[PDB]
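These notes are about the structure you will find just below.
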Amino acid sequence: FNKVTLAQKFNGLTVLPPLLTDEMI
Amino acid sequence: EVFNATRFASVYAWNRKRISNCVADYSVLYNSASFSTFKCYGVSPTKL
Amino acid sequence: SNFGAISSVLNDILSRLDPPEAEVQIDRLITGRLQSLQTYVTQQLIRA
Amino acid sequence: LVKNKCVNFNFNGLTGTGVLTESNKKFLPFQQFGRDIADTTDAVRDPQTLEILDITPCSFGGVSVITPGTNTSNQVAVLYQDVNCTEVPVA
Ligand SMILES: *[C@@H]1O[C@H](CO)[C@@H](O)[C@H](O)[C@H]1NC(C)=O
Ligand SMILES: *[C@@H]1O[C@H](CO)[C@@H](O)[C@H](O)[C@H]1NC(C)=O
């Protein structure tokens, strides 16, 4: 998790959250 | 002083006047029934 | 990208022009933006 | 000028809708307006006075309807996807 590095706020575009959070995966 | 100039320059020696730092009311221009041609390009006179 | 329109924002076009004149420019923008979105969605489908 | 409500603004021929707030970002002596990304006017300096304004786009998102089967019951709940709960009552 701490190695991999990882959308900016804008109009129209939106990012849903994943159904399973990382804490439960 | 641009429209009502006493003398006009020849088209081969066309003059150019710069207008800046003022409030322009172009409605005075096209509301006057004194111009046979009033045509715009890329802009609309009613919204100017 | 202006896609060959007068300007690259809908607000500028709809504030500069009257409805028959503004409509063609708005169409010019809409077709290009729709094509870009279609390419993006097809790419997303293939990657998914 | 009003600040903490979504408003229509026209700054010297720059038209847009959003919420205006005091900008942390600092302009050089006579830069006029910033555009953080993709030519979106994220900020503008006022023409009348000389304050700097930061612009955040109008809050928006998708609305979705949660429901059990209409076969079983008629009660329904609704979920607003991307908004803080305190600012939903407008729409
Ligand atoms: C009502 O229809 C839903 C949808 O298929 C089904 O899951 C449920 O078992 C049904 N209940 C009754 C009482 O028919
Ligand atoms: C929602 O807005 C209120 C008032 O602006 C603020 O107190 C609260 O922290 C905000 N919550 C979130 C999750 O943005």
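Throughout, chain C uses Swiss-Prot numbering, with the displayed residues spanning 968-1015 in order.
Backbone N, Cα and C atoms are what each Cβ position is placed from, and that goes for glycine too.
Under natural variants, Swiss-Prot gives C:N969 to K with this note: In strain: Omicron/BA.1, Omicron/BA.2, Omicron/BA.2.12.1, Omicron/BA.2.75, Omicron/BA.4, Omicron/BA.5, Omicron/BQ.1.1, Omicron/XBB.1.5, Omicron/EG.5.1. A simple way to gauge crowding: the CB of C:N969 (variant position) has 13 other CB atoms within 10 angstroms, across all the protein chains here.
For the recorded site, C:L981 (variant position), the DSSP three-state label reads helix. Looking at Swiss-Prot, you'll find the natural variant C:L981 to F noted as follows: In strain: Omicron/BA.1.
Sequence-distant neighbours of C:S982 (variant position) (same chain, 6+ apart, CB under 8 A from its CB) do not exist here. Listed in Swiss-Prot as a natural variant, C:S982 to A is described as follows: In strain: Alpha/B.1.1.7.
With a 10 A radius on its CB, C:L981 (variant position) counts 15 other CB atoms from all the protein chains.
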